[PDB]
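Enquirer: Before anything else, here's the structure in question.
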Number of protein chains: 4
Amino acid sequence: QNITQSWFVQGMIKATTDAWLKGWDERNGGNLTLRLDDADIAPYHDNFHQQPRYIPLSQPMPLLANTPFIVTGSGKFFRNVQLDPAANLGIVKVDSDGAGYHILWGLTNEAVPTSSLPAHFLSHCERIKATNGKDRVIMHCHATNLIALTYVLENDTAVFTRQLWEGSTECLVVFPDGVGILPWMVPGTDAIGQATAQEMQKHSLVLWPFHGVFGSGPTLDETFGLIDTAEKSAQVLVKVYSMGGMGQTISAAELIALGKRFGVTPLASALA
Amino acid sequence: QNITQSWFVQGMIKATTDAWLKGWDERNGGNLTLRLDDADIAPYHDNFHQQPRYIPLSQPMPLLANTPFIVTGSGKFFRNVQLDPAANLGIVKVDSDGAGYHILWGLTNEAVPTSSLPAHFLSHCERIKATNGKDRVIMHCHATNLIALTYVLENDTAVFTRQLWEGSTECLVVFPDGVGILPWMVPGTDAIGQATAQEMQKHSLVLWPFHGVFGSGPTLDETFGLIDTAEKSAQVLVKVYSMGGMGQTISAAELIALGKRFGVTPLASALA
Amino acid sequence: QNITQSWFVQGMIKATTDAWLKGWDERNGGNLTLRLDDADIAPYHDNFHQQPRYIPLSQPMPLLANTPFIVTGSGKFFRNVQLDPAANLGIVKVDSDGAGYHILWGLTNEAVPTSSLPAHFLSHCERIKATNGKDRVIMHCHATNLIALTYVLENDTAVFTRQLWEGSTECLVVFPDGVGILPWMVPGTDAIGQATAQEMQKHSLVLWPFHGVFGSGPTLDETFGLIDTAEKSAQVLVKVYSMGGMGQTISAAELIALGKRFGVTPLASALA
Amino acid sequence: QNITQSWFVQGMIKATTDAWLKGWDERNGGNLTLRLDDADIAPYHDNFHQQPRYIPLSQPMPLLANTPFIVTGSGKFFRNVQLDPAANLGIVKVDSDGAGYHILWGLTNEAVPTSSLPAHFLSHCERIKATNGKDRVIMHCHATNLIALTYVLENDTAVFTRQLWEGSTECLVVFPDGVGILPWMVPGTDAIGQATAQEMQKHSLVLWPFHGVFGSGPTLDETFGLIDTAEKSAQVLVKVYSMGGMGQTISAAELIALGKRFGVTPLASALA
Ligand SMILES: [Zn+2]
Ligand SMILES: [Zn+2]
Ligand SMILES: [Zn+2]
Ligand SMILES: [Zn+2]
Ligand SMILES: [Zn+2]
Ligand SMILES: [Zn+2]
Ligand SMILES: [Zn+2]
Ligand SMILES: [Zn+2]
């Protein structure tokens, strides 16, 4: 089969298309990268008909040496990935010393990876370390209700985590480490990539106020489902707040009992 | 034809897919079980290529002895059922004494039924008794507006039923027995399964505050439609409450007249 | 071709499916009937493989003598029409004296037309008279925002029409005769069918508080678009009201100028 | 291949269908025109089986002499474009002196272009001048949240632009020239077409209070994405306002830093 029918190209199409249908990825909003093994891509080598283009990295990462990824392109729309995966996605392989990468497949007509790729790489590095190599996905999208909440809730990790845990029972179990929140920062900068990667050490979800969310996970579905869980809770919260707020909710005691039953250690600071 | 094209596998795909598109089943949220007859499955026996795996039940149910079911898997996403029904669904058959069940088809790669299966079984038992064997479906989903309402309405069966009946004219006719509401409880426990099954004696719909809904019915479509009716009313209610509340509504007298016309006996406690 | 591929069966599938996707037709909510000519159906006669079943009408309508219709079935779900049009739709032909009708095609497994068919017929009669035979469609659905508005706006034709005209500029041009509003009434009764048909003399749209909408038009698309226009305005209004109400809006003067430009005569009572 | 499979007919189908699914184009609401080159259409000439019909223009535009466009039809529904592109779209070519145009393909059964075509032409002219011929698309739709905001925000370009920039971080970067707002005007008039074209000199987005939006861009996707970006911000804003308003937001300083980083010159009047 053609690489377009591969599990990982189909996976990238599914995730980007689902996020598009959720209303989280207007225009080129959002970006998605997936760490692969050589063994995933090697069978499809005869599908690679052009010369690998080289792009240097300003900050090398030796931890990622020789590692292939499939990634969304700069200025590309999640809506279009299903229509032309080769135009909108690329497979890249970081070189031997992590000083740059080669584009191996896709990103046709001189397209390049998302301008956020260096920031994705830094977060991949921190998640590899934090999860002993199990995490493989970084997903950014403009999740609508989470965005709306950033204007009305204290932009504070403990406050925000507690509300999201209250907003759907599964949340504490899905993200016991809570949701990290940064100050508003200029997107595309080194600073925002650094700050995100730091919080990725402590959380699988990071919020960018007035902008969107960053998630990490071992697979596309687990990462998408993580974001979707947080966004569903946020959707419930927006309804409840719009109705004048909570008359009742999940208590700290109930949340602790929940953690205990499911063998997770919830972020203590959100349990007042 | 392959069992994937059977009415019941297609039915499970339709229900889980529709619920996914409704936004009720983020991640692995939700679960669905359907009681079958041997005669439904027997024609497809040559599609069963592996050895039935046995799983014991902590609480036996002799009422279900020898009974086959098709069920959603643990940790499986409703979104994916249409893509790979064999990975995400299983057909199980409870053994001769109801002390356990065999997995006959599906749940590939060592998957197991939803961890809520024992609780589904207990509710199936109570609905069989309550409806003289006509009910065959238990459906749990994270119906968004119903969830939101649990934070703002008294979590009380009579209050909640009356509002839902007011929220769409058909509601009293579709669920004259009203909607049972439990206290918040730790999901997955024996306690929540027991309490749900008790309320299933009196209602075809049970709410879990800050979590979701459980419904029972004779067919997938009737059960889905039951939940969808309640959820549509809840959606209307959320809009009305967000606009500052009801200026006018369906009265108790109008609700009683409605019951009389359609030959149903509405839950008296919701008719003040 | 099979009658399933006919313009009118495809049209019924499109309309019911679109309304389902809009969230207007949970369960069996909604019903749709389309007046045909003999010439539409005659080519497909060899597709009619069973004996026409006769159903008498309590109130005859001689105006409809010998007239064929395609109709949605009782207890049938709009969601399922696309999956099995023959199970969920029927073609009926009223007999020579309008005292009853024969089912000619569809409504398989002893299904019957919507229990609202007599009420549809009465409204068809009044619309034929009001439009000199141009109207051919009666559509009922549970349009969500229109429903929500019935709890918060005076249930009064002039008030409701003015708000809907304000809620989207096209509204006055699409429904210059405004939207008739009934008191809440027990659905399925002779009384509600009579009252609806009376208002159908003056308006192409009729609201049933706490229930839904009835629309009439010359084609499926014009009738659907009429309802969709009103429902879109209602959706805008719900947002605006939820934000605390109008700071500015379309004035009576602007509405009159609009009417004049498009050569329509707007309901004077809504123009204060 | 048939012209229906051409990039531009497929593009028109995608854009109108996506806008339909967004809920922005009830009934015949909305219209879309795309400026082509002769070279785009010339290969498909054997698909043009009828005689070009001539329609004069009241206001000639010599700037558009000999220029082909593909356009949506008058009274046509965006929903139907995918079902029958030839019925719902047309290819037109303005004549040698810009005094009228010929219909070359489509608009079957005596259909004509959107009655807004002259106004589209005037805006095309101004955008050609403003962008040195790079803009090729004018898109009008009834974007729901933007509409709702026009009732609650000062209908003032600087106020509205600032809120939309605050409502999603990308907005300042996507539309640094802000969003022009007209007074309410009677649609279809010369006056509204003139006023829109004037604002098109200064902005790529123009709002019509209580009605919808007009956008311009070099391609269908960039123009659609421009509107979708503004509409997504508006959706966030509606949620935030419905929750009681902003507790925090993007500051003028942060917005200026954003502009600087991305090399754009933001509308100074929105930066208090
Ligand atoms: Zn972003
Ligand atoms: Zn942190
Ligand atoms: Zn659950
Ligand atoms: Zn009870
Ligand atoms: Zn109804
Ligand atoms: Zn009237
Ligand atoms: Zn318009
Ligand atoms: Zn301006």
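Using Swiss-Prot numbers, chain B covers 2-273, in order.
So this one's X-ray crystallography, 1.5 Å, going by the header.
Any Cβ shown, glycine's included, is placed from N, Cα and C.
Okay, these came from Swiss-Prot:
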type    : residues               : note
MUTAGEN : B:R28 to A or S        : Severe loss of enzymatic activity
MUTAGEN : B:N29 to A             : Severe loss of enzymatic activity
BINDING : B:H141, B:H143, B:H212 : Zn(2+) binding site
MUTAGEN : B:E171 to S, A or Q    : Loss of enzymatic activity
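Tell me about the setting of these features in this model.
Expert: Sequence-distant contacts of B:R28 (mutagenesis position), defined by Cβ-Cβ distance under 8 angstroms and a gap of at least six in the same chain, are B:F78.
Counting every protein chain shown, the Cβ of B:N29 (mutagenesis position) has 24 other Cβ atoms within 10 Å.
In the three-state DSSP reading, B:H143 (Zn(2+) binding site) counts as coil.
Cβ contacts within 10 Å of B:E171 (mutagenesis position), excluding its own Cβ and spanning all protein chains shown: 21.
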Enquirer: Near ligand 5, which of the recorded positions B:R28, B:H141, B:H143, B:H212 are found, taking a Cβ distance under 6 A to any of its atoms?
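Expert: List returned for ligand 5: none.
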Enquirer: Which recorded positions (B:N29, B:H141, B:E171) come close to chain C, taking a Cβ gap under 8 Å as close?
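Expert: In terms of proximity to chain C, the recorded positions that count are B:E171, given in sequence order.
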Enquirer: Counting only other Cβ atoms and using a 10 Å cut-off, which of the binding-site residues B:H141, B:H143, B:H212 scores lowest?
Expert: B:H212
Enquirer: Any idea what the Cα distance is from B:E171 (mutagenesis position) over to B:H141 (Zn(2+) binding site), rounded to a whole Å?
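Expert: On Cα coordinates alone, these residues lie 22 Å apart.
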Enquirer: Could you measure between B:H212 (Zn(2+) binding site) and B:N29 (mutagenesis position) for me? Cα positions, answer in whole angstrom.
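Expert: Between the alpha carbons of B:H212 (Zn(2+) binding site) and B:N29 (mutagenesis position) there are 13 Å.
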